[PDB]
Amino acid sequence: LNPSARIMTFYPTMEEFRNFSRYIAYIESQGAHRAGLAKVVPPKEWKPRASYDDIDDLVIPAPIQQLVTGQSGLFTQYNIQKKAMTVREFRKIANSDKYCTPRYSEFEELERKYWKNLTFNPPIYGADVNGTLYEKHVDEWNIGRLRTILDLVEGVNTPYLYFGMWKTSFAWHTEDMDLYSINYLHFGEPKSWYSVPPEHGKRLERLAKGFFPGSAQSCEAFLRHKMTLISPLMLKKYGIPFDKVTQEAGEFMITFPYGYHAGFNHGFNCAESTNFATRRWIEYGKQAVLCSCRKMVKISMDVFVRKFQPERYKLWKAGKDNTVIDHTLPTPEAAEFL
Ligand SMILES: [Cl-]
Ligand SMILES: [Zn+2]
Ligand SMILES: [Zn+2]
């Protein structure tokens, strides 16, 4: 299933869309996890909120001005924490002549403009806002309450809001503890994504180590600082397999364990995201290479190994667990579909 490891798009019916965890097992049975990123288009009848016309006075406690330094496909992004602003003030800045999306025909024209201007006119990203835009009664794919195996930890299971503007970006990274992630684009302009399949993740890390040797000597997982931007042209020049996709409003993006992703916002928008787990993540959690310099998001794997791997719990707590992770295998929950 999915030998090419290309990004897959799913269109579930209302019946299929009801159980979130069973649907993740279904897209895995179809090999969507091989790409590292999958798109889920929900049924037209499904809506997480009736109106977004009441969030003008919602506070963005720490907007970040993104300063990008670099040349010829390789860039470093630096954040400047600005003081608290409202969605109203942010939308006014996002839509102004200084920060607005340039005029474009197709995505490729906008993508070229992005890679050519990302170091000029630093944009502001309304990133990591603690909160949700889902209404109380919404039981399907409610990012603020997914009901996955990650809940046995209890701030990794909490939703975050991302208010974008043109040219705001997210650097090459995997999820904390190499977890899964769900991203819902509530409204606004698209969000473009790049992904490297989990089976090629080490090729990207080796490439990144070669470009930033000082950053690699100072940190075992320097890509976890989320500061490294690498263009598709640079990835193509050094033979890194990758795929790209554009997420539009009302669509979900799913990231899979050890699936490296990056991207940018086309203009003013709002995305809600959280992390989640399946039985397959457990092995990735145990084997995760964490940021050594900063003291970073770390989950104690003991509770997970004792509940879902009881037979191997003593061998692992000894330090003799030599399990090699096969990235192509779907989650055990996918058995019913196979
Ligand atoms: Cl709005
Ligand atoms: Zn991410
Ligand atoms: Zn570090």
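Following Swiss-Prot, chain A residues are numbered 8-161, 170-310, 312-354, in order.
Cβ from N, Cα, C; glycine included.
Annotation comment: Swiss-Prot describes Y132, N198, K206, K241 as 2-oxoglutarate binding site. Within 10 Å of the C-beta of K206 (2-oxoglutarate binding site) there are 27 other C-beta atoms, taking all protein chains into account. The DSSP secondary structure for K206 (2-oxoglutarate binding site) is strand.
Annotation comment: Swiss-Prot describes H188, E190, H276 as Fe cation binding site. In the three-state DSSP classification, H276 (Fe cation binding site) falls within a strand. Sequence-distant neighbours of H276 (Fe cation binding site): residues of the same chain at least 6 apart with a C-beta under 8 Å from its C-beta are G43, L44, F185, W187, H188, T189, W208, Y209, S210, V211, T270.
Taken from Swiss-Prot, the feature Zn(2+) binding site covers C234, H240, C306, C308. Counting Cβ atoms from all protein chains shown, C308 (Zn(2+) binding site) has 13 others lying within 10 Å of its own Cβ. Under DSSP, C308 (Zn(2+) binding site) is assigned to coil, being neither helix nor strand in the three-state scheme.
Taken from Swiss-Prot, the feature domain 'JmjN' covers 14-56, and the record attributes it to sequence analysis.
The note that Swiss-Prot attaches to the published mutagenesis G133 to A is: Abolishes histone demethylase activity; when associated with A-138. According to DSSP, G133 (mutagenesis position) sits within a strand segment.
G138 (mutagenesis position): 15 other CB atoms within 10 A of its CB, across all protein chains. One entry in Swiss-Prot concerns the mutagenesis experiment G138 to A. Its note says: Abolishes histone demethylase activity; when associated with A-138.
What Swiss-Prot says about the mutagenesis result for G170 to A is this: Abolishes histone demethylase activity; when associated with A-165. Counting Cβ atoms from all protein chains shown, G170 (mutagenesis position) has 8 others lying within 10 Å of its own Cβ.
For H188 (mutagenesis position), other Cβ atoms within 10 Å of its Cβ number 18. Quoting Swiss-Prot on the mutagenesis of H188 to A: Abolishes histone demethylase activity without affecting ability to bind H4K20me2.
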Interval of 8 unresolved-in-model residues, reported as the Cα distance (Å) from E161 through to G170:
8
Among all protein chains shown, how many Cβ atoms are found within 10 Å of the Cβ of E190 (Fe cation binding site), not counting that one?
24
Can you tell me which of the binding-site residues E190, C306, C308 is spatially closest to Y132 (2-oxoglutarate binding site)? Compare CA atoms only.
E190
Taking just the CA atoms, what is the gap between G138 (mutagenesis position) and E190 (Fe cation binding site) in Å?
19
Within the same chain, and leaving aside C234, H240, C306, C308, name every residue whose CB is within 8 angstroms of the centroid of the CB atoms belonging to the recorded Zn(2+) site, in sequence order.
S230, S233, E235, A236, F237, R239, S307, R309, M312
If you measure from the Cα of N198 (2-oxoglutarate binding site), which of the recorded positions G133, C234, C308 is the nearest?
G133
Kindly assign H240 (Zn(2+) binding site) to one of the three DSSP-derived states: helix, strand or coil.
helix
